[PDB]
Amino acid sequence: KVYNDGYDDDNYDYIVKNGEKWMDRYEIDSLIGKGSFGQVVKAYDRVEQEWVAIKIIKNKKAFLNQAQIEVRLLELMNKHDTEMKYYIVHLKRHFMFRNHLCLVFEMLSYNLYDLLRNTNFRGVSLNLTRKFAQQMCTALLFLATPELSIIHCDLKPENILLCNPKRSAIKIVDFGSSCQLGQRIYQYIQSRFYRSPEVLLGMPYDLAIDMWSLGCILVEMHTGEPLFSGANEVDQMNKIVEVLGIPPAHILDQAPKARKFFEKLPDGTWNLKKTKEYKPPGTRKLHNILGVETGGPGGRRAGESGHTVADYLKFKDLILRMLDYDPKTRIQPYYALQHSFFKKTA
Ligand SMILES: COc1ccc2c(c1)CC(C)(C)c1c(N)ncnc1-2
């Protein structure tokens, strides 16, 4: 049985061959990543005399079209950030090769989940968490510029990459599930652990869903573990409620899916539907998850510099603003960047 004239496997992936030359230009060196979309290779661009990463999309219409959306959004972001100051991966060019769409990027290092694994899932320092937060809020500010108005829709540690393994510089990747405000099509979006309450509830959404994901990512970067690790949507909402309490009635009153998770009482207040058993609503305090007064996560930052009670209070406050249940009042990128968590003291 033959796929794409022998170039592909049965899963429509290009069969990567070390050393192959493409288009009298690229020498494929090695495979450096693989996922649902296809594969990522390190290649030498002989024309520009530099290493590049080529994302080789599966030869399958659904994957091709997902990557064509990504190409258009990255090209739009390109028109608007030529100095590469806003922390989005740079798409150099694209081409079709042997029935695979191929996206050529600058070569980056490993992702923030790999970085968490490298900490043995104990987390990075509050200082490094702050550097990641500042860069991500800058990226979100750029995506919110009106000519872009891009909702990434799948922010998670795996979609944030280090530029260099020694260093704090990061880029956001993977715009295949993205969309623009006023061209919102998807009802089902975001990876579960990072999914906002408005999406869980079946409500209208906007760029604020990415800020929710960022709040979740930053707590996980410092603790080593996902903040809200739901096994399914009901479990996800229940985990959110353990930390943040029952969502506001004004929100639940307008939520198409309120009754998937909650019940409306005679007095018009809302409670959780019973299990078929969680910490009571709001009793799993972020204050304690972060260890604000008790030496940080697991008490492991006791006796370390750069981890004071005062700095933990600033981090907690910023995260709580990113995790506001109301997407209208949730902190926005411009104001997050001005928050006291980013103000130096001492
Ligand atoms: C499994 O998913 C992966 C694996 C590796 C990478 C990406 C996705 C994203 C891109 C293609 C942007 C990239 C890069 N530019 N440099 C290095 N690695 C990667």
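Going by Swiss-Prot, the residues shown for chain A are 134-409, 414-483, listed in order.
Even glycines carry a Cβ here, placed using N, Cα and C.
Spatially close to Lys188 (mutagenesis position) yet at least six residues away along the chain are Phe170, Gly171, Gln172, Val173, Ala200, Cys235, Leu236, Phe238, judged by Cβ distances under 8 angstroms. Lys188 (mutagenesis position) falls within a strand segment according to DSSP. Feature annotation from Swiss-Prot assigns ATP binding site to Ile165, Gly166, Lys167, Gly168, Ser169, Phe170, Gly171, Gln172, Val173, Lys188, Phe238, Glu239, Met240, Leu241.
The annotation that Swiss-Prot gives for the mutagenesis experiment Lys188 to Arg reads: Abolished protein kinase activity.
If you look up Swiss-Prot, you'll see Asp287 marked as active site, proton acceptor, on the strength of a curator's inference. There are 21 other Cβ atoms within 10 Å of the Cβ belonging to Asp287 (active site, proton acceptor).
For the mutagenesis of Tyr321 to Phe, Swiss-Prot gives this note: Mildly reduces kinase activity. Does not abolish autophosphorylation on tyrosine residues. The structure shown keeps the original residue. Long-range Cβ proximity for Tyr321 (mutagenesis position), meaning a same-chain Cβ under 8 A and a gap of 6 or more residues, is found for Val332. In the three-state DSSP reading, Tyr321 (mutagenesis position) counts as coil.
In the vicinity of ligand 1, defined as a Cβ distance under 6 Å, the following of the recorded positions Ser169, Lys188, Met240, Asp287, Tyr321 are placed: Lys188, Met240. Geometry remark: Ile165 (ATP binding site) versus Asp287 (active site, proton acceptor), CA distance 21 Å. The secondary structure of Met240 (ATP binding site), as reduced to three states from DSSP, is coil rather than helix or strand. Chain tracing stops at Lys409 and picks up again at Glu414, leaving 4 residues unmodelled; the C-alpha atoms of these two are 9 Å apart.
Of all the Cβ atoms in the protein chains shown, 8 others lie within 10 Å of the Cβ of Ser169 (ATP binding site). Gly171 (ATP binding site) has a Cβ environment of 26 other Cβ atoms inside 10 Å. Of all Cβ atoms in the shown protein chains, 21 besides its own fall within 10 Å of the Cβ of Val173 (ATP binding site).
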